[PDB]
2 protein chains.
Amino acid sequence: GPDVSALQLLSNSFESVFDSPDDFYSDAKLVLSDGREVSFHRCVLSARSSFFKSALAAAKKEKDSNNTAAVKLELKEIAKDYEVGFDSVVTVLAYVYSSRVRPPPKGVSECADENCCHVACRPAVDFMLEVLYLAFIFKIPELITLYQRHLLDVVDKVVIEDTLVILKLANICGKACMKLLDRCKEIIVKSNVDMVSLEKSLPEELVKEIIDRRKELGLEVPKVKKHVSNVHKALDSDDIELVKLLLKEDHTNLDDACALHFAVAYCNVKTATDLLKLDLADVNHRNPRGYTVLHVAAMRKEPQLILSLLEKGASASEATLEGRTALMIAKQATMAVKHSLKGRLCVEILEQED
Amino acid sequence: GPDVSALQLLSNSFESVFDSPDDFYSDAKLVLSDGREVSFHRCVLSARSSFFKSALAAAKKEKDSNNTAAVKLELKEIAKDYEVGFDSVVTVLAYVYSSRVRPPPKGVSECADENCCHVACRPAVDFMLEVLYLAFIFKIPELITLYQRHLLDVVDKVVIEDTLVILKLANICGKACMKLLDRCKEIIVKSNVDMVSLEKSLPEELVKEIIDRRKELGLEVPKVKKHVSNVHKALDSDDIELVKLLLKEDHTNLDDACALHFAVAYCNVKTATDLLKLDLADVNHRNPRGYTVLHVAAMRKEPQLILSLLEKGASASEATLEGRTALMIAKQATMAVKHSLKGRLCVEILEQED
Ligand SMILES: [Zn+2]
Ligand SMILES: [Zn+2]
């Protein structure tokens, strides 16, 4: 194959261009969220995508460099509608340069557990989400096809509370992720995620689109019981004595509104702290989905809450329907490794009290 | 073929880079002999060849452009051991950029005859020689192999007068072209070309071996004939008094040394002008190769000398030992193309004599 070998040679040459970019007359820089800069050459990213073409063309004249300065592209000020890391950026640029995908570095898409195969857990998933969003915004259709195929293949195993973020990002995209959007939507619909849970962490248009679908399979679950909406809307807006007086006013089973789980998962740490300082609601009374208070406390990655609820005597050895305790929730939430030390501190507490 | 398709897309993108260099932020220009400029981006040619990387690293500080102009590379100062046109440079740059070779524009690898088959005439060989030299000096091994194989399988069909320049360039190139050098050298040695031509059109460190190729593969060819050497060295020195005095003393036959052939081939138009008027020897006599004076005159690109010969009555109806008249020499020796018109001035002069 004389034809293919020359193509291989071109690909290797440009891969060597990317690997050592300082030496080969690199011009521009992409500046990330935290502040890392990745060097690149205007020619190749101008040619390989329309988006960078428009961006560089626009940014040319508005400034003069006199060969003593580059042009900087702020990924925080361009890809506005989501947040991305560093290794995904490296992967996308490496695909642009060398026409092949680069496997992620060690200890990134692997979480903490002993025998978590690292296929569906949180780090692998959100790595895929970051690279898919970057490819969508940068207009590379084939990379869209590949990574959308990956997510669509894995989507069955993942837990619902991450299928939600998958759905959110899929809606962030356009028609490019139509298959993923529809599959994920029909996954969520047949489940039993409560009204408030969808309303809090999904756009209004989409929650309408799903709540008028709930009653279409013949599955009659309307939105009722506006009584607890007062407590929820009164405690999400950071007021405590108000809800104390309200609960003491009508005497309408505070715990039965799952105020503990709601405040632990969606409210702020101070609010949950004072709510647990008050002692008028049970702690092991699990919510309709099947999560106790400390399950979601661990999933939120807040060590102060975990230790405080350990002080309340809540049984930290009771598993959900799937069978996962606080230890394994905390393990599969985190990323194995100037980083986020929250996750690695909660795992320790649940291996201690024995 | 997923893997092949990505490489194909990369190649097409970079070809689209090359085709329109102004839009994709070019940074340097090659400049040819006549003064034509070809735009190129320092990244790709820095990566694809060591020689360009060295040249650019040398030129990176002499002139600080500060976005006032680009850095222009003078080809003569770069590869000064041979001459190169334009379409060959375009072809080599296109191969480097897009990993495939672009055929020359219609009319450059073709002669002016409409009966030739256009596989071994003069421009066809000239194009290949130019591209082979450029590939050798740019250090592009596979292009070397391809064009070397082209010339290698063609060499055994081209008239010896072009085999001489083929060998000259092959000796210019190093051991990269050994399979061409030995082949062409053997073809030359086995022939009956006279020794004076070899002495007059090659370096000495090569003829010193061409002598032994005949003195060792069996034959005893070398003559002496120092007597005519004085006539030769007098005539080639743009003199007439010396040759007249030397030929008026010994009264040696001018037709033995074939002086008209020497004057037409390796002498200026002045000696031809002051010797052809001097009518003392036959015009229709041929050297051991088998060419008349008119044949070499046609091959020389000297229309004025050809009209001078036609004044003196040289028969154009007689054919060489290769079976060719003067018309077809004149036609096949030019190309079918705002340039040096003088090639197509000769063909008419010799044509209408019907
Ligand atoms: Zn895992
Ligand atoms: Zn021809």
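Going by Swiss-Prot, the residues shown for chain A are 40-376, 386-402, listed in order.
Per the header of the entry, the method used was electron microscopy, 3.8 Å.
Using N, Cα and C of the backbone, Cβ positions are placed for all residues, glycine too.
The annotation Zn(2+) binding site is assigned in Swiss-Prot to A:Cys150, A:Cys155, A:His157, A:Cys160. The Cβ neighbour count for A:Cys160 (mutagenesis position), using a 10 Å radius over every protein chain in view, is 24. In the three-state DSSP scheme, A:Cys160 (mutagenesis position) falls into the coil class.
The feature domain 'BTB' is assigned by Swiss-Prot to A:65-144.
The secondary structure of A:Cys155 (mutagenesis position), as reduced to three states from DSSP, is coil rather than helix or strand. A:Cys155 (mutagenesis position): 16 other CB atoms within 10 A of its CB, across all protein chains. Quoting Swiss-Prot on the mutagenesis of A:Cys155 to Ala: Defective interaction with TGA factors (e.g. TGA3) and consequent disruption of transcriptional regulatory activity.
Taking a C-beta cut-off of under 8 angstroms and a sequence separation of 6 or more, A:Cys156 (mutagenesis position) has no same-chain neighbours. Looking at Swiss-Prot, the entry for mutagenesis of A:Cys156 to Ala says: Impaired dimerization. Abolishes S-nitrosylation and oligomerization.
Where Swiss-Prot documents A:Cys160 to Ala as a mutagenesis experiment, the accompanying text is: Defective interaction with TGA factors (e.g. TGA3) and consequent disruption of transcriptional regulatory activity.
DSSP classifies A:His300 (mutagenesis position) as helix under the three-state reduction. All protein chains included, A:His300 (mutagenesis position) registers 22 other Cβ atoms within 10 Å of its own Cβ. Listed in Swiss-Prot as a mutagenesis experiment, A:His300 to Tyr is described as follows: In nim1-2; no induction of SAR genes expression or disease resistance.
Here Swiss-Prot describes A:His334 to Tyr as a published mutagenesis experiment; the accompanying note says: In npr1-1; loss of SAR induction, loss of expression of PR genes and increased susceptibility to infections. Impaired interaction with TGA3. For A:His334 (mutagenesis position), other Cβ atoms within 10 Å of its Cβ number 25.
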Legend entry - DSSP-assigned states of the domain 'BTB' (A:65-144) in counts, ordered helix, strand, coil: 30 helix, 11 strand, 39 coil
Inset, instruction - Measure from the CA atom of A:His300 (mutagenesis position) to the CA atom of A:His334 (mutagenesis position) and give the result in Å, rounded to a whole number. - result: 9
Legend entry - Å between Cα atoms of A:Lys386 and A:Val376 (gap: 9 unmodelled residues): 11
Inset, instruction - Name the one residue among A:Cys150, A:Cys155, A:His157, A:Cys160 whose Cα is closest in three-dimensional space to that of A:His300 (mutagenesis position); these are the recorded positions. - result: A:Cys160
Inset, instruction - Mind giving me a neighbour count for A:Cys150 (Zn(2+) binding site)? Other Cβ atoms within 10 Å of its Cβ, every protein chain shown. - result: 19
Legend entry - Spatial neighbours, same chain, of A:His157 (Zn(2+) binding site) - Cβ under 8 Å, 6+ residues apart: A:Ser148, A:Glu149, A:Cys150, A:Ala163
Inset, instruction - Could you check which of the mutagenesis positions A:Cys155, A:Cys156, A:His334 have their CB within less than 6 A of ligand 1? - result: A:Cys155
Inset, instruction - Compute the mean position of the Cβ atoms of A:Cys150, A:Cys155, A:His157, A:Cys160, which form the recorded Zn(2+) site, and then list in sequence order the other residues of that chain whose Cβ is within 8 Å of it. - result: A:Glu149, A:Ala151, A:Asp152, A:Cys156, A:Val158, A:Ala159, A:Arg161, A:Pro162, A:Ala163, A:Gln371
